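Working notes, beginning with the structure itself.
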Amino acid sequence: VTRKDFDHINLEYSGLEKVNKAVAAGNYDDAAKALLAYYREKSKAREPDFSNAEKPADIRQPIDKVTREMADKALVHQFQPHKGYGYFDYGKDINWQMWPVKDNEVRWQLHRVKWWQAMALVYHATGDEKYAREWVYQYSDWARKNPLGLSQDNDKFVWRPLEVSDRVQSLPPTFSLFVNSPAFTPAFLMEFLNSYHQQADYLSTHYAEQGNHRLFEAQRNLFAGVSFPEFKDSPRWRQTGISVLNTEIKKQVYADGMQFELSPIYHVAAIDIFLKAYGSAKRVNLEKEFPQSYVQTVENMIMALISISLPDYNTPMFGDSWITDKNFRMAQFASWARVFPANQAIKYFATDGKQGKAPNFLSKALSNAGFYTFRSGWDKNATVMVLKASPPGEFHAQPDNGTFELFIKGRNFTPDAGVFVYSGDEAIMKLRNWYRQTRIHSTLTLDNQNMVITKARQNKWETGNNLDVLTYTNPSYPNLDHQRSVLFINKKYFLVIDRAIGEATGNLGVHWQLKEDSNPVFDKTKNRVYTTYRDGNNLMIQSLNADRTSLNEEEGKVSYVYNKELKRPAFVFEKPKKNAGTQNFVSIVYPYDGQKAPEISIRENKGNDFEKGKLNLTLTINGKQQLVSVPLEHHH
Ligand SMILES: [Ca+2]
Ligand SMILES: [Ca+2]
């Protein structure tokens, strides 16, 4: 062990006092022993942090079969780097350059050394020292055989920044789990610390300018300086990661807390990226390095997610989004609660309502992303509508402005059609393009054509005890604006006002979709549709137009998860726009108990004038009158 072996260590870091004396005094072997004692001390004093990983390992879960298998195969130098292939024998003196298949991916993913963590967990669980001896043997083997600048092609696979970042993230908890083994010599420690340093620092000078990799790589660089703050360079590493993450959270999330892709599931992924970074720092008291705006933004992203969370823990399947596992979602919230312990709403979601307090609000607008929630409450039997009238997204968004999911008494009545599949060959693309159609969502079309953009302007948003009102306008077609208003009345039901405004002429259609098992009745005499559920939790959708309006079924589908789909009812209210005069639809969306659909009619009162943004209508429901009197626009 040389003087040189300590060059990158900050000897004046708190706790390394003995290590300093020994190096200054010239006995380096005892310096190394003293450093090893400090890390062993630090390892016992805190749990390994796995939480930055895509799938964080659990120290106290029993060893399942694949993990056992992975650890045992590694003892005979068989590794399975790629999931599309099984184990390969890399030899008794390991050959890290072996090309057992002709796929680049097999060589790249080999240098993610995924099995090292497996060995760590099995070593932790059994205590069997053979796992530790082999890992130390293997780390040294790998470091010695794959130095940076070995050759052009080696560095292409071993020192590509994605993989380097993978290793700088997996190694800290792996190290933590092996550091107490008598196989972990003080000589090795120094070999490890200098090899780690080189990687984390290389990462700091090579992270990506553009795209998906940039965020992962910066976050892991930060995780390097958090995990090993003893390096002279760890504060620079942290600042660099923080800077990249802070720059990108400003660019990628709106002031209302929603992530710019407009897909609920991608917003949730983004929370993990930005929160795990901060969480790991906070665990070792380095959170003060993050600016306050970043901490607030992240908290706001969780609240934005909460606002569009339905009672079953799902988010509406807008664009490329799908249903998810409630237990996994609760575990995410519980980890978030750890970061924001004072947040009662987050605690509430973490514990399925047992602890914390319900969020501080009912209906809420996320006005930058254009997600609007109408809710009666947060309980399992609330009525909840989440509606999208957004700005433009990219690949994971669709031309669906107006569409909504309506969840009543434990059931989702109007699930979004969803994704079904991502891009592929021509055959796969037409499967995907079908799901991107405007006409299959709950909004207005002209001649069943896709709207050319989602660029909603919010005309009014107001909440109230027994009235919430949204009004927005979408420039859906070059000569046709679509104005939609939604009134959530008496925390129970909805009046939906759709206006087609401009010069274009053709077939106006307001489309609707229902759950696969709702077995609806289509009633062309009254232009109403109603579900026929045995349990009495039912829904009516009825057109209330004065003028001649038709009711027709159309092909309807829903994909809850990837590459699976179910037929489901869909329909449309249709009416001609012959000239340049505006056409108006009045529709009612009315949940009811029991088996008999209610009789609903409507009277236009004096003062009612949709042209001046004035609504004054009297509904009659099973004989009883409900006055609705509200201005549809604000600031006019
Ligand atoms: Ca990269
Ligand atoms: Ca959709």
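Counting begins at 1 with the first residue displayed.
Using N, Cα and C of the backbone, Cβ positions are placed for all residues, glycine too.
Using a 10 Å Cβ-Cβ cutoff, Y266 (active site, proton acceptor) registers 18 neighbours. Annotated active site, proton acceptor per Swiss-Prot: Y266, in sequence order, evidence recorded as sequence analysis.
In sequence order, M258, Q259, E261, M301, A304, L305 are the residues near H267 (mutagenesis position), counting only same-chain partners six or more apart with C-beta under 8 A. Swiss-Prot lists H267 to A (Swiss-Prot position 295) among its mutagenesis entries, and the accompanying note reads: Impaired catalytic activity.
A mutagenesis experiment is reported in Swiss-Prot for this position, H482 to A (Swiss-Prot position 510), and the note states: Impaired catalytic activity. Cβ neighbour count for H482 (mutagenesis position): 26 (other Cβ atoms within 10 Å of its Cβ, all protein chains included). Mapped onto three states, the DSSP output places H482 (mutagenesis position) in strand.
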**Request:** Could you measure between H482 (mutagenesis position) and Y266 (active site, proton acceptor) for me? Cα positions, answer in whole angstrom.
**Result:** 28
